[PDB]
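> Take this structure, written in structure tokens, and hold onto it; I'll ask about it next.
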Amino acid sequence: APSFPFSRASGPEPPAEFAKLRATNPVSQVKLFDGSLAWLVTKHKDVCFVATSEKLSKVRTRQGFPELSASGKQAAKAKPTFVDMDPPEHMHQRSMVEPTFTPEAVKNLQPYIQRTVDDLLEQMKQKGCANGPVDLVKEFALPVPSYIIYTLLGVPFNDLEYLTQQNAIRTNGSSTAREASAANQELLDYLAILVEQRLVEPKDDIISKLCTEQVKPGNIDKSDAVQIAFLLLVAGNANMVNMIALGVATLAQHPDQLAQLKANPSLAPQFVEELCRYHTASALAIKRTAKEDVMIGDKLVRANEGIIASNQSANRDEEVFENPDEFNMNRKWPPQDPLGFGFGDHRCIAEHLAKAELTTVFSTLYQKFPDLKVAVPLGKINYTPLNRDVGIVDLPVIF
Ligand code: HEM
């Protein structure tokens, strides 16, 4: 059994193993860092099955849960939030914060999302690039999602820049372990003060709704409100930054699709759909243990065995998406959902928000900067390390 996680074939590519597995051994065992085995599921139909089967559990205290690193094993000891819950606990807690993220709520947030993108783009223009390239990640891909989720949580405008930097430090490849852990606990300490403040005087933000609707009636405690707020911050922010940067690189890589998007910004939603299929920035979250025996394809997954369902692989499944390794914004979509945001009851709470942020970015960026260019050769883009989820660390641009 091969070691898992697998490394990407190159900067912008999935691991090479998945295509071969889909063709010749779609449900197979892999070896995790601790020597334990897990079942790896690679076909779209089977990933959806894993995502939805009530015979499977997300609870990390079940033996056989496929932790992929030493750090994950240690994080499993903590009081879980809804990301690691099964029904009925899962929706009992998730429903406390889903209102801000519904399709209708996100449609009403569109003018705010647009303003945030417009202001950061105008910022960038004022900075200018007269003295040379600027980093699109630091100047734009990082602050767009950061400012939005912090604002929705309740952070005031003057604190956004500092906290945006600190949250980046938590996941920056270059941070030492100490630096990332200090940033982590710093964010937590900050959120704990906001919860104290919003309990005494609520405002129009997610933390206030938690305080008023859940903490004060005793449904959860202050510490739970902090952890829920924290989960909303850290679960998706790095994914958003990576998807923005990857989208700019992808357009540069396929000039006539960029030309189409510039000529017709109304194409941004379909560009974003293709982007979230082709670049599956979160490929390791659909994990389970079997509560009881379950058959998947030609395999028996026994009780207390772990399962990893690769949505990245599913998004390249030739049986579902014709010419899956082709980036095509004009893709003819099948009835089966792309799985960039997962599937089933745990499907990304923020899927609609994330797509709206991305659509806003890709319908505005090249109207603002029609001559935006990556300022290094595309082959020299600094991607995340190959043993991680796909992403971009920094992206020099001119405009
Ligand atoms: C493009 C950006 C994003 C991508 C690709 C992404 C992807 C995902 C995926 C693959 C999952 C796993 C879903 C499953 O278990 O089937 C997930 C879960 C989740 N995401 Fe996102 N996400 C993004 C942005 C966000 C944002 C902006 C937030 C918060 C504001 C967020 C919050 C969450 C939460 C809380 C979960 C756990 C849901 C649950 O288990 O019930 N995500 N996301």
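In order, the residues displayed for chain A correspond to 5-403 in Swiss-Prot numbering, which applies throughout.
Recorded method is X-ray crystallography, 1.4 Å.
A Cβ is built for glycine as well, from the same backbone N, Cα and C atoms used for every other residue.
Looking at Swiss-Prot, the entry for mutagenesis of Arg64 to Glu says: Impairs interaction with NADH. Record note (Swiss-Prot) on the mutagenesis of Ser73 to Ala: Decreases the NADPH-dependent activity. Where Swiss-Prot documents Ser75 to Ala as a mutagenesis experiment, the accompanying text is: Decreases the NADPH-dependent activity. Experimental mutagenesis is annotated in Swiss-Prot for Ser75 to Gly, with the remark: Improves the NADPH-dependent activity. Listed in Swiss-Prot is the mutagenesis experiment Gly76 to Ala, annotated as follows: Decreases the NADPH-dependent activity. Quoted from Swiss-Prot, the note on mutagenesis experiment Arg174 to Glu is: Impairs interaction with NADH. Looking at Swiss-Prot, the entry for mutagenesis of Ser286 to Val or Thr says: Impairs catalytic activity. Swiss-Prot lists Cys352 with the feature heme binding site. Swiss-Prot gives this note for the published mutagenesis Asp393 to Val or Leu: Impairs catalytic activity.
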> Counting Cβ atoms within 10 Å of each candidate's own Cβ, which of the mutagenesis positions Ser73, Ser75, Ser286 comes out highest?
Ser286
> Would you count the other CB atoms within 10 A of the CB of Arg174 (mutagenesis position), including those on all shown protein chains?
20
> Where ligand 1 binds, which of the recorded positions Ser75, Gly76, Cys352 are close by, with Cβ under 6 Å?
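Only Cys352 meet the Cβ criterion.
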> Return the count of C-beta atoms lying within 10 angstroms of the C-beta of the residue listed as 'heme binding site', excluding that atom itself.
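For the residue listed as 'heme binding site', the 10 Å Cβ neighbour count is 19.
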> Determine, to the nearest whole angstrom, how far the Cα atom of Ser286 (mutagenesis position) is from the Cα atom of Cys352 (heme binding site).
10
> Please report the three-state DSSP label of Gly76 (mutagenesis position).
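SS state of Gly76 (mutagenesis position) = helix.
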> To see if you understand the setup: which same-chain residues, six or more apart in sequence, place their Cβ under 8 Å from that of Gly76 (mutagenesis position)?
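Sequence-distant Cβ neighbours: none.
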> What is the number of other Cβ atoms found within 10 Å of the Cβ of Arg64 (mutagenesis position)?
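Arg64 (mutagenesis position): 20 neighbouring Cβ atoms within 10 Å.
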